[PDB]
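Single-structure report; data block below.
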Amino acid sequence: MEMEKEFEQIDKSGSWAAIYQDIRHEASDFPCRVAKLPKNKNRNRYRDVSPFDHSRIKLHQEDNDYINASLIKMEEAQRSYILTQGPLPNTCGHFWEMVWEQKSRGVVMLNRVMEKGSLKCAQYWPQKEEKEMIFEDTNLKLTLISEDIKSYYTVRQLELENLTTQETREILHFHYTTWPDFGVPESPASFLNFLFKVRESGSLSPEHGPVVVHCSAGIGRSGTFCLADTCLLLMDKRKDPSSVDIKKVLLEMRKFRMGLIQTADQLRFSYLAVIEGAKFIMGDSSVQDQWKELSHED
Ligand SMILES: Cc1cc(C)n(-c2ccc(N)cc2)n1
C-alpha cells in the first residue's frame, strides 16, 4: 500500500518488467494523422514516435502548423507540460516559435547533443555571448546572456527576441548534463536537486505558459521528469500521500503522449525518485548525496 513498501515487494519478486509490460498493453491509442502526412516526414526524428492529434501543439505562423510536441494537462495536480523531441537541424526555428507562442519561461533538457558518438539533438542555442543565433524562417533572434555550470547540470539565461515586433523575453535553460550512456542514474539525488532548482526558479508557476521538456525522442527521460514532478505535487495535495499510485498517474499522462517511460529501468527510477523526493521534502537530508566505497573499477 505505502509506495515504499510496494517498491520493496516489486524488487524482491523481480517484477519491474512485468509491470512495465502491463502499462504498455493498457495504454491509450489515439490517431496521429497530421504527424504521418508525407510533407512532415523530415519534421520527425522517428516514424514510431508521434504526437496525438488531440493534444499536439500547433504552430501559428502562415505555413505548415506541424511540430512533434504534445500538451500534457494534469488536471488533479494543476500543472501542464509540453513534451517534445530534441530539435532537428531544420526544426530549431519551429522550436523557438513554439516557446514564443506558448509563453513558456523554462526549457528543460535531459540529454547531451552528442552521446556515444552519435547526434541526439541539434545545437539549438548559442554557446558564446558574442555569437547570437538568428532563425530566419521564423524571424527570431536568440542570445546567450549568462550561464552557471555545475557538476551535474547547467543553468542558462537566454534572451529571445521577435524580430517582427522587437519584443524580447528572458528564457531559462535547465540542462541536465550527466544522464548515463546506458541505463538510468544509480541514485536519484542529482535528478532531484535538478528538479527542485527548476521549481525554485518560478518556471513551473501558473503565471507562465507550460515548461518545455525534451530529451532525444521526447518520451523516455522526458517522461521521468514530468511523472516525478506530478506525483510529488499529488502527494502534497492529498489527505493520504500513500494514496498515490505511480502506475495510474503514468497511464493518465499516456492519454496525452504515447510511450512515456520506455524501459522497466526508467519505471523503477521514477518510483525511486518519487520515494526519495517525498522523504527529502518531509525532512530527510540523507537522501541528497550518494555514499561512495573507495574503489578503482575503471
Ligand atoms: C491543468 C493545469 C492547471 C494549471 C494551473 N496548469 C498550469 C499550466 C502551466 C503552468 N506553467 C503551470 C500550471 N495546468
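Placement of Cβ uses the backbone N, Cα and C atoms for every residue, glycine included.
Annotation note: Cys215 (mutagenesis position) sits in a coil segment as assigned by DSSP. Within 10 Å of the C-beta of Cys215 (mutagenesis position) there are 25 other C-beta atoms, taking all protein chains into account. Taken from Swiss-Prot, the feature active site, phosphocysteine intermediate covers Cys215.
Taken from Swiss-Prot, the feature substrate binding site covers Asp181, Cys215, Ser216, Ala217, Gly218, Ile219, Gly220, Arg221, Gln262.
Residues annotated as domain 'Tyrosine-protein phosphatase' in Swiss-Prot, with sequence analysis given as evidence: 3-277.
Take the CB of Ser50 (mutagenesis position) and look out to 10 A: across all protein chains shown you find 22 other CB atoms. Looking at Swiss-Prot, the entry for mutagenesis of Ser50 to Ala or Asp says: No phosphorylation.
Summarising the environment of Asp181 (mutagenesis position), the number of other Cβ atoms within 10 Å of its Cβ, over all protein chains shown, is 7. According to Swiss-Prot, the mutagenesis experiment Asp181 to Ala carries this note: Substrate-trapping mutant.
In Swiss-Prot, a mutagenesis experiment is listed as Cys215 to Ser, annotated with the note Catalytically inactive mutant; abolishes sulfhydration.
Here the C-alpha separation of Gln262 (substrate binding site) and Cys215 (mutagenesis position) works out to 12 Å. The distance from the Cα of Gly218 (substrate binding site) to the Cα of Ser50 (mutagenesis position) comes to 10 Å. Most other Cβ atoms within 10 A: among the binding-site residues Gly218, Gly220, that distinction falls to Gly218.
Non-local neighbourhood of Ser216 (substrate binding site): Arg45, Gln85, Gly86, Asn111, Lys120, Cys121, each in the same chain, at least six residues away, with C-beta under 8 Å from its C-beta.
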